[PDB]
Amino acid sequence: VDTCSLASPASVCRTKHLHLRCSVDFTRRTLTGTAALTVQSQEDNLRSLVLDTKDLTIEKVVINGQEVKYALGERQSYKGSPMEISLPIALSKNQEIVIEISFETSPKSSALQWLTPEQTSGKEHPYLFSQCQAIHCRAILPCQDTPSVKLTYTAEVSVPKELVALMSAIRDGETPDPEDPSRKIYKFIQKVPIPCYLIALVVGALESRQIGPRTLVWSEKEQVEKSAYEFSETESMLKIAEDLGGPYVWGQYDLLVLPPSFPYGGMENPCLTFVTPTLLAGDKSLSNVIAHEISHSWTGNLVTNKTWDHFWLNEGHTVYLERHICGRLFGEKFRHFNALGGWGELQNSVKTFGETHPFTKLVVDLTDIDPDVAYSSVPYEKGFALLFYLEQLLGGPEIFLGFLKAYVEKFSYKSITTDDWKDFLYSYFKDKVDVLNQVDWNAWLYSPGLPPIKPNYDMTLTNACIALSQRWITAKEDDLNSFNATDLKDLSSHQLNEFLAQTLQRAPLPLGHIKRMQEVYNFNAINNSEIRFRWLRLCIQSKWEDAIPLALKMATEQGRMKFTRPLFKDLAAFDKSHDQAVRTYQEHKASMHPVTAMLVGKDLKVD
Ligand SMILES: O=C(c1ccncc1)c1ccc(F)cc1
Ligand SMILES: [Yb+3]
Ligand SMILES: [Yb+3]
Ligand SMILES: [Zn+2]
């Protein structure tokens, strides 16, 4: 039972295909058109069905060329409104019909951000992008908005002719719009069955540059050169992912670099990964996000979580593959450094939520919880930690990667639960069951707080970070003179970031220490978004007023929630910046991503 969805469940009927014909109206900020769902009955004598919707305007529903009765129920907060459609003829089991729904989205659609020309790089044209995960597809089109249903799709999208439309699908040509010569129609085909959270659309003044045999990078013109360089390791990561996961089945692997308000580091939309411009560090140092999105082509997009309660299946496995891609490229000690870092991020999450908090459980009950509110690092890092613990228990990475490949093969094109995964784990490791039975499954899967066992981590690359962090924390005023730019001499950007993460775990530090750190290391000059984020958080929590405008600026000049949410929370917790923080949020709120706006509002306790 998918408690996040109001639609008929997969046991009643299932959508097999969506054909979408729509037009993007920037003047009204609406997407208008028809969603033709090919639906298969799973029941005898089926006479109605229910779809998810959210802030959609329904004009009509047509079946067999005639209009049919439908009714919208009362809104159920973040779940939206259920739409019940009365079928004109009862359906037998396995019978398929096509239902054509004429609809229009709201400007306030939680799936969409509409940008004015001034919010873009080029300053001449507007821009639109979608983000459906978890349960925002219903805010774009009526559908069974649950990952327990997989469908193919085709789409024809009419846009002002100076703009480009792209989707999570193979591009299938473009034509002038017969109804309107100021417009172009772009066509798309997704021939691999996907859950609807993977439907994606962007419309804007986009250019592309080829960077590999199956990869173009797309962005506005002013970011193309920088993006092509930043993501140049993409093909080599794909080749490694294919070795670990099996054949890449999606055809193309393209990258789209969004405007700064994109809410996540990346989103694994099939054929067209979406990424934040905050990855453009200039030195390829944030490419683990690409490794992660690439890995989702197997874990998540091929093997899918059946409901959002099982989100850790998606993310834990993807982080686990991500870290293998990085270990292949850069070495096993580096996989261990990243793993141990992730454990630190898990410690942070548990501390933030509280060690008994239900969102710190690996499997979470989302019954009356908005998935956006429950979202955190826990499914990523507690899920990773479980798989890394199992790897070590079961004989190492080579053996556990054998299991991962077999898992992907076993459940490809399916949607599965934690019990499905556990069952196959036990099947695959039949000869190691006594080992598997040593695992505290109930604690790992269902208990809050940190895991009951911490895996073994090589420390080679982490030692220097810990050492320097500890020097700073134990330093007294008369020790500050001994610090110098040469302390950083042999540290990579990854290690600088980890040194700050370690030091942030003990914040605040005395203000004079933070001032000295700026004096000798000039962290204010670093534009790596990961480093700059942690440094500004350290400055604000240690109450350095000078850092207030820097922090306000980073919080609002991009909108990746990983950075915007904690920065606003830190600025709000600091008495000197509290008023500016809420004022700044109030000013930017209308032009923010709708989900980001909602979450920052809740964090700030404003409205
Ligand atoms: O609801 C979740 C979630 C599921 C399980 N644990 C934590 C969060 C979620 C999943 C995807 C997403 F984009 C936002 C939220
Ligand atoms: Yb074609
Ligand atoms: Yb001293
Ligand atoms: Zn992911």
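Numbering of chain A is taken from Swiss-Prot, so the residues present carry the numbers 5-611, in order.
Every residue, even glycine, has its Cβ placed from backbone N, Cα and C.
Where Swiss-Prot documents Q135 to A or L as a mutagenesis experiment, the accompanying text is: Srongly increased epoxide hydrolase activity. All chains included, 25 other C-beta atoms sit within 10 angstroms of the C-beta of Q135 (mutagenesis position).
For the mutagenesis of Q135 to A, Swiss-Prot gives this note: Strongly reduced aminopeptidase activity. Strongly decreased affinity for leukotriene. Abolishes epoxide hydrolase activity. The structure shown keeps the original residue.
Look at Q137 (peptide binding site): DSSP puts it in coil. Listed in sequence order, the residues of the same chain lying 6 or more apart from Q137 (peptide binding site) and placing their CB within less than 8 Å of its CB are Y201, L202, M271. Annotated peptide binding site per Swiss-Prot: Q135, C136, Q137, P267, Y268, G269, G270, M271, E272, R564, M565, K566, in sequence order.
According to Swiss-Prot, the mutagenesis experiment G270 to A carries this note: No loss of activity. For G270 (mutagenesis position), the count of additional Cβ atoms within 10 Å of its Cβ stands at 22 [all protein chains shown]. In the three-state DSSP assignment, the secondary structure recorded for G270 (mutagenesis position) is strand.
A mutagenesis experiment is reported in Swiss-Prot for this position, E272 to Q, and the note states: Loss of LTA4 hydrolase activity, and aminopeptidase activity strongly impaired. There are 25 other CB atoms within 10 A of the CB of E272 (mutagenesis position), with all protein chains counted.
Quoted from Swiss-Prot, the note on the mutagenesis of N273 to A is: No loss of epoxide hydrolase activity and aminopeptidase activity. For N273 (mutagenesis position), other Cβ atoms within 10 Å of its Cβ number 29.
Its Cβ taken as reference, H296 (mutagenesis position) is surrounded by 24 other Cβ atoms within 10 Å in the chains shown. For the mutagenesis experiment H296 to Y, the note given by Swiss-Prot reads: Complete loss of LTA4 hydrolase and peptidase enzyme activities.
According to Swiss-Prot, the feature Zn(2+) binding site maps to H296, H300, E319.
For the mutagenesis experiment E297 to K, the note given by Swiss-Prot reads: Loss of epoxide hydrolase and aminopeptidase activities. The number of other CB atoms found within 10 A of the CB of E297 (mutagenesis position), across every protein chain shown, is 26.
Annotation comment: Swiss-Prot describes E297 as active site, proton acceptor, evidence class experimental evidence. According to DSSP, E297 (mutagenesis position) sits within a helical segment.
The Cβ neighbour count for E319 (mutagenesis position), using a 10 Å radius over every protein chain in view, is 23. In Swiss-Prot, the entry for mutagenesis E319 to A states: Complete loss of LTA4 hydrolase and peptidase enzyme activities. The structure shown retains the original residue.
Annotation note: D376 (mutagenesis position) sits in a helical segment as assigned by DSSP. Quoted from Swiss-Prot, the note on mutagenesis experiment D376 to N is: Abolishes aminopeptidase activity. Decreased epoxide hydrolase activity.
Every protein chain shown contributes to the tally, and the Cβ of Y384 (active site, proton donor) ends up with 23 other Cβ atoms within 10 Å. Annotated active site, proton donor per Swiss-Prot: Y384, in sequence order, evidence recorded as experimental evidence.
Its own atom aside, the Cβ of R564 (mutagenesis position) has 23 Cβ atoms within 10 angstroms in the protein chains shown. What Swiss-Prot says about the mutagenesis result for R564 to A, K or M is this: Abolishes epoxide hydrolase activity. Reduced aminopeptidase activity.
If you draw a 10 Å sphere around the CB of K566 (mutagenesis position), it holds 16 other CB atoms from the protein chains shown. According to DSSP, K566 (mutagenesis position) is assigned to a helical segment. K566 to R appears in Swiss-Prot as a published mutagenesis result, with the remark: No effect on epoxide hydrolase and aminopeptidase activity.
With a cut-off of 6 Å between Cβ and the nearest atom of ligand 4, the recorded positions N273, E319, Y384, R564, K566 reduce to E319. For ligand 1, none of the recorded positions lies close by, meaning a CB under 6 A from one of its atoms; the full candidate list was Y268, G270, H296, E297, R564, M565. Each residue contributes its Cα atom, and for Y268 (peptide binding site) and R564 (mutagenesis position) those atoms are 5 Å apart. Cα spacing between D376 (mutagenesis position) and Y384 (active site, proton donor): 15 Å, rounded to the nearest whole number. According to its DSSP assignment, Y384 (active site, proton donor) is helical. Counted within 10 Å of its Cβ, the other Cβ atoms near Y268 (peptide binding site) come to 20, all protein chains included. When the recorded positions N273, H296, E297, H300, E319 are screened for a Cα within 10 A of the Cα of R564 (mutagenesis position), none qualifies. Around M565 (peptide binding site), the same-chain residues at least 6 positions away in sequence with a Cβ under 8 Å from its Cβ are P267, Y268, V599, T600, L603. For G270 (mutagenesis position), the spatially nearest entry among the recorded positions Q135, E297, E319, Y384, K566 is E297, judged by CA separation.
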